[PDB]
Amino acid sequence: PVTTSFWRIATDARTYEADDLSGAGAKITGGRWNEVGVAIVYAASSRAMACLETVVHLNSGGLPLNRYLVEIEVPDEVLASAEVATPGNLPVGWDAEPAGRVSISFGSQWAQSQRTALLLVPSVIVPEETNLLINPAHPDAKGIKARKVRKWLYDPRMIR
Amino acid sequence: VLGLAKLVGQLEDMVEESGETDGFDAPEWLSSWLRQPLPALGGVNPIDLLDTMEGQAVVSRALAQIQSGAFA
């Protein structure tokens, strides 16, 4: 392949879809690495990690949501240009729970500087493994594609 | 003031937009969620934060992120 896949477990909403690459959802709510009003796409380096970040970390099991596994195909030359943040080089406090100013500010500086289109960050759940942030405003984000590949059905609170 | 009705409404709107409302008991689901550790908030039960306006905002944001897909 000349692409590398990252993963979301996402829903359709009223004004954006599960395969959105505009960062509409995170723009509305904010997140660990972005302010309300700043659009960013959050994806995980494995499908397992997407489940931990999306379902387990927010304890959202048991909701009758129509969740989709979304594959985000990132051009390898764009990934090669990504910034890599690690627990070792991030500012102290990036892993605060609830997320606070350190990670949000770091993410904001990265987004507004447009240093790179992609930022790889550690997960607060498993710091050794990574999530991907995509800045849709960055010129280099051109060529990234997203598609629903199947329903996501694994729900630890599912009743048989 | 807990303002559970506002959180229930938020949850009902989310399921209406993003899932299936038929058969879904939102106050029942919210009751359990509020009383279970929320890893995104460091393992605290969301109900314990509803005594301040700041805590209310934090819990509402976490609930909203269930739909938005921002990592918390």
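We count from 1, first residue shown onward.
Structure determined by X-ray crystallography, 1.5 Å.
Positions of Cβ are set from backbone N, Cα and C atoms, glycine also.
Lifted from Swiss-Prot, the feature list:
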MUTAGEN   A:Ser22 to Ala (Swiss-Prot position 21)  No change in toxicity
MUTAGEN   A:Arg32 to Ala (Swiss-Prot position 31)  No longer toxic, greatly decreased auto-ADP-ribosylation
MUTAGEN   A:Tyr42 to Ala (Swiss-Prot position 41)  No change in toxicity
MUTAGEN   A:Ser45 to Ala (Swiss-Prot position 44)  No change in toxicity
MUTAGEN   A:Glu53 to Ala (Swiss-Prot position 52)  No longer toxic
MUTAGEN   A:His57 to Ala (Swiss-Prot position 56)  No longer toxic
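Listed mutagenesis positions (A:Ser22, A:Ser45, A:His57) with a CB under 8 Å from any chain B CB: A:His57. In this structure, the CA atom of A:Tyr42 (mutagenesis position) is 10 Å away from the CA atom of A:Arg32 (mutagenesis position). A:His57 (mutagenesis position) sits 16 Å from A:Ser45 (mutagenesis position), counting Cα to Cα. Classification of A:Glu53 (mutagenesis position) by DSSP places it within a helix.
A:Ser45 (mutagenesis position) counts 17 other C-beta atoms within 10 Å of its own C-beta, drawing on all protein chains shown. Close to A:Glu53 (mutagenesis position) in the fold, though at least 6 residues off in sequence, lie A:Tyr42, A:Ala44, A:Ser123, A:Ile125, A:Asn131, each with a CB less than 8 Å from its CB. Following the DSSP three-state reduction, the secondary structure of A:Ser45 (mutagenesis position) is coil.
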